[PDB]
Amino acid sequence: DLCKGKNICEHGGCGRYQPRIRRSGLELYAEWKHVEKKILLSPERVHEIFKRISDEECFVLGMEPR
Amino acid sequence: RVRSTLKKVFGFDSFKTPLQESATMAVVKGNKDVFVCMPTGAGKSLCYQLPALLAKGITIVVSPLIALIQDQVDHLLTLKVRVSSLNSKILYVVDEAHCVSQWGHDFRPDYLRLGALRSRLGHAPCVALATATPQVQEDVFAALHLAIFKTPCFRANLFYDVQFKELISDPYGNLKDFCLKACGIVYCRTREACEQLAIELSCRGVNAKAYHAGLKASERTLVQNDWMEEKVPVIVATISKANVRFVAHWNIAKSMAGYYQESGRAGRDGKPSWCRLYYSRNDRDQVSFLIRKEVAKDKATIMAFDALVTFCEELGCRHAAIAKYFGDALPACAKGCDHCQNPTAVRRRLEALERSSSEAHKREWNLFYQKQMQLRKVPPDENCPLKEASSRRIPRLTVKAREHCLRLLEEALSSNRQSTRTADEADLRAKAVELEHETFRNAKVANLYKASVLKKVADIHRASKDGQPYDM
DNA sequence: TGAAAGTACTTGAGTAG
Ligand SMILES: Nc1ncnc2c1ncn2[C@@H]1O[C@H](COP(=O)(O)OP(=O)(O)O)[C@@H](O)[C@H]1O
């Protein structure tokens, strides 16, 4: 709830923006507004995203790393 | 030294706009007050500081904006000018004509002092320097009460066009695209003018930096210097470059000349700067609410805002409309105006806007009623027989209305005397005073007062018809 | 022909020099 209203990655670096994820059935879509526009988020891509999350950054999410 | 001053003294004399030379002459010849109104970047410092360098005494300048005063002083110090900043040869001419005007959104002043100094040195140059518009111009001719140097064809460096938010599915996306097809400074209405719009634009990939009242002065100077060297192309400001690719207004400005001034800070060299206006009916009604509650807590403001509204909703050239507003002749301008580039597109857009004009229910109806009704909008002489007659607890209850109600009560009492043989009129005066005062304290609105006095006179008639004396 | 209620989610949305 606190993290949904942030569309910009401020804190740390990575000054880029964050897309809106929309679920259509079994597919995810990263509807980049203007920063192409719609990309079907492949599960390999989300796997690559998740593999980089630090242990602290997943324990704060509630998911114990172990 | 009308022209012998040259650029060598401060920095200027080169006849920037050939009548710029005469701008000195208009002061040099002492032609009373000359209405210097030119596009931004016209070197007005030549117009009203050269006589300051050449005055036998002082030439006090009315540049309210202290930051502006300090910037002028230091920029002239870079030009070796004996000017001193008194804000907080020249001590810092009736300058900044918008300062004395509410249309230039600079009518935020105090006493005279600088104005008092100018009135003292009326023998010294008395000049008035982008407000030469019959409404605004006559306001200067009335409130300030002074040759018009208004630019003959205003400025053809802006591709004026109006896009309606209702017609556009994504007004944020539309303005982002317009900025893409064009630095930039953007104004809009209040309620955190910068913050939300700048955040949306930045989410649109267009970095927009805020400049608001609550922002720190360090943030102000940082964003200003960054915008000077193109570090931040897009700056959003409330009312606060020779390119300026867009000066579009997300919401309507406070005043017609306010909009002119906020869109007139583009094209120092004369390069095209587009400039677009976004209009919404709800925005119009909201600002009408704001101006009405401002004047309530004066008719010129609403008159000029209605003029702005009909300007944004008229079928014709924007430069022609501003000529009607600024008093110039027919602009006869080429492509560069929305009606000039395509009359059919403007007419179709206005027709589409007209066609698309049409606990939560409580507030919705309240706002509707207020917006639909707003647009629809003496002491007692010698011997008034009323207790505390000099009171206004009942709104819109004229003293003549009180006299008429008292006369109705008095003829009722006369009939009661003829039917029941009361004492006399001498004490009937005090009795009527007491009755009217009691009716006053038992009613709140004018209609309620009339209803209460009618009920009381009906009761008096009933008592008279019953035959018994009108007792307490 | 003739199921329906609590909790999600899912979007757009929303006062000055
Ligand atoms: N007559 C001129 N010839 C060449 N350059 C000039 C001339 N006058 C002004 N400039 C430059 O243009 C700048 C504009 O100064 P300013 O008086 O604030 O313009 P504005 O008319 O918009 O108020 C000045 O700083 C000056 O350096």
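We count from 1, first residue shown onward.
According to its header, this structure was worked out by electron microscopy, 3.7 Å.
Backbone N, Cα and C atoms are what each Cβ position is placed from, and that goes for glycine too.
Cβ neighbours within 10 Å of B:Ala42 (ATP binding site), excluding its own Cβ and spanning all shown chains: 21. For the recorded site, B:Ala42 (ATP binding site), the DSSP three-state label reads coil. Per Swiss-Prot, ATP binding site is recorded for B:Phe12, B:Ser14, B:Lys16, B:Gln20, B:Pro39, B:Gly41, B:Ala42, B:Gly43, B:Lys44, B:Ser45.
In the three-state DSSP scheme, B:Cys333 (Zn(2+) binding site) is classed as coil. The annotation Zn(2+) binding site is assigned in Swiss-Prot to B:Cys317, B:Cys333, B:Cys337, B:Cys340 on the grounds of experimental evidence.
Under the heading of mutagenesis, Swiss-Prot lists B:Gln261 to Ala (Swiss-Prot position 345) and annotates it as follows: Loss of helicase activity, reduced DNA-binding (in a residue 11-526 fragment). Annotation note: B:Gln261 (mutagenesis position) sits in a helical segment as assigned by DSSP.
For B:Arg268 (mutagenesis position), the same-chain residues 6+ apart in sequence whose C-beta sits under 8 angstroms from its C-beta are B:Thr40, B:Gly41, B:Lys241, B:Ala242. Under mutagenesis, Swiss-Prot gives B:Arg268 to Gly (Swiss-Prot position 352) with this note: Loss of helicase activity (in a residue 11-526 fragment).
Long-range C-beta contacts of B:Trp365 (mutagenesis position), restricted to its own chain and to partners at least six residues apart, with a cutoff below 8 Å, are absent. Reduced to three states, the DSSP call for B:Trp365 (mutagenesis position) is helix. Record note (Swiss-Prot), mutagenesis B:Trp365 to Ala (Swiss-Prot position 504): Abolishes interaction with POLR2A. The unchanged residue is displayed.
Record note (Swiss-Prot), mutagenesis B:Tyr369 to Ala (Swiss-Prot position 508): Abolishes interaction with POLR2A. The unchanged residue is displayed. Residues near B:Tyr369 (mutagenesis position) in space but far in sequence (CB under 8 A, at least 6 apart, same chain): none are found.
In three-state terms derived from DSSP, B:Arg402 (mutagenesis position) belongs to a helical segment. Here B:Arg402 (mutagenesis position) comes close to B:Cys384, B:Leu386, B:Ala389, B:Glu436: these same-chain residues lie at least six apart in sequence, with C-beta atoms under 8 angstroms from its C-beta. For the mutagenesis experiment B:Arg402 to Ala (Swiss-Prot position 550), the note given by Swiss-Prot reads: Impairs protein folding and abolishes interaction with POLR2A.
Here Swiss-Prot describes B:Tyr449 to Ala (Swiss-Prot position 597) as a published mutagenesis experiment; the accompanying note says: Reduces interaction with POLR2A. The Cβ neighbour count for B:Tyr449 (mutagenesis position), using a 10 Å radius over every protein chain in view, is 21.
Put simply, B:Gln261 is the one of the recorded positions B:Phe12, B:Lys16, B:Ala42, B:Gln261, B:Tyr449 whose Cα lies nearest to the Cα of B:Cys317 (Zn(2+) binding site).
Ligand 1 lies under 6 Å from the Cβ of the following recorded positions, listed in sequence order from B:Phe12, B:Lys16, B:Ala42, B:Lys44, B:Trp365: B:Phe12, B:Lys16, B:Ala42, B:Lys44.
Taking the mean position of the Cβ atoms of B:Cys317, B:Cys333, B:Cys337, B:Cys340 as the Zn(2+) site, the remaining residues of that chain whose Cβ falls within 8 Å of it are B:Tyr160, B:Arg318, B:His319, B:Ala320, B:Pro331, B:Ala334, B:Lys335, B:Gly336, B:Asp338, B:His339, B:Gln341.
Neighbour counts were taken at the CB atom with a 10 A radius for the binding-site residues B:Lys16, B:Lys44; the maximum falls on B:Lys44. Nearest neighbour of B:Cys340 (Zn(2+) binding site) by Cα distance, taken over the recorded positions B:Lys16, B:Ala42, B:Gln261: B:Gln261. Between the CA atoms of B:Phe12 (ATP binding site) and B:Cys337 (Zn(2+) binding site) there is a gap of 33 Å. Among the recorded positions listed here, namely B:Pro39, B:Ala42, B:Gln261, B:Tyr449, B:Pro39 has its C-alpha nearest to that of B:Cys333 (Zn(2+) binding site).
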